[PDB]
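One structure is given here, and the rest of the page talks about it.
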Amino acid sequence: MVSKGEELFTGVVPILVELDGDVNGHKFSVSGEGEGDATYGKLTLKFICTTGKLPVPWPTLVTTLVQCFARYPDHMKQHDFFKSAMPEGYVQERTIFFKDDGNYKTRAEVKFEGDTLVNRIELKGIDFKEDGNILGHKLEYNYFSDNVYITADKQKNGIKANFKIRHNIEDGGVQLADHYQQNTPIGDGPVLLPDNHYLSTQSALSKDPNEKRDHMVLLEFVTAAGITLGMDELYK
């Protein structure tokens, strides 16, 4: 049957994102607006730095700035923790370790406000090098993709995840960002605790040619995978 939070995602849902950040004492805020269509795992978002110039590269914020918009295949619907927590939502926490550099620690609450899915985030970054790839703005602005590996966390009635992002550097190299993630429901209702699986995510970054503020346009696709259930046997 059609589960309860999942009903909230059958059509196009407006999204709002609000982030406050402090990285090595450089304080900033980002606001974003757009929409998600979980039927297609599709997100279209535009973010603005509302405090002026963003003091870190936009690509390093993409993962922090709504995995409830994942397309879960029909045969995997019992493994979608994210929608099962809705509308009351979940807390999403990460530590993001930038190899040979600093780290971000993030705490977000993702929940519905009326018909709008809202992601409210606090980010704290420490131990960055002033001339490293992050504070020195040496990262390319283009595209990345990777797999979010999810496991159940029965003790917190939630999930954990781990993944790597390989951010291209302007000189041809890679800046690795190792992500550790935990999500816990805000409400007390039952949630779906999943078997191990992953979200295949592709993030394409662009600019609005008419936008003079510091900003990012994001087109993202997010698809659950990694469980077969013998869907191959249907076709001999």
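Start at 1 and count along the chain as shown; that gives each residue its number.
How was it done? The header gives X-ray crystallography, 1.3 Å.
From the backbone N, Cα and C atoms, a Cβ is placed for every residue, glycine too.
On its own chain, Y143 (mutagenesis position) has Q202, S203, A204, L205 as residues at least 6 apart in sequence with a Cβ closer than 8 Å to its own Cβ. What Swiss-Prot says about the mutagenesis result for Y143 to C (Swiss-Prot position 145) is this: In mut1.9; shifts fluorescence lifetime from 3.03 to 2.74 ns.
The Cβ of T201 (mutagenesis position) lies under 8 Å from the Cβ of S145, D146, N147, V148, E220, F221, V222, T223, each of these being in the same chain and 6 or more residues away along the sequence. Secondary structure from DSSP puts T201 (mutagenesis position) in a beta strand. Among the mutagenesis entries in Swiss-Prot is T201 to H, W or F (Swiss-Prot position 203), noted as: Results in significantly red-shifted excitation and emission maxima.
Quoted from Swiss-Prot, the note attached to the mutagenesis of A204 to K (Swiss-Prot position 206) states: Abolishes the tendency to dimerize and leads to monomeric fluorescent proteins.
In this structure, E220 (mutagenesis position) is part of a beta strand by DSSP. Using a 10 Å radius centred on the Cβ of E220 (mutagenesis position) and all shown protein chains, the other Cβ atoms total 21. Under the heading of mutagenesis, Swiss-Prot lists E220 to G (Swiss-Prot position 222) and annotates it as follows: Suppresses the 399 nm excitation peak, leaving only the longer wavelength peak at 475 nm.
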Cβ-Cβ neighbours of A204 (mutagenesis position) (radius 10 Å): 14
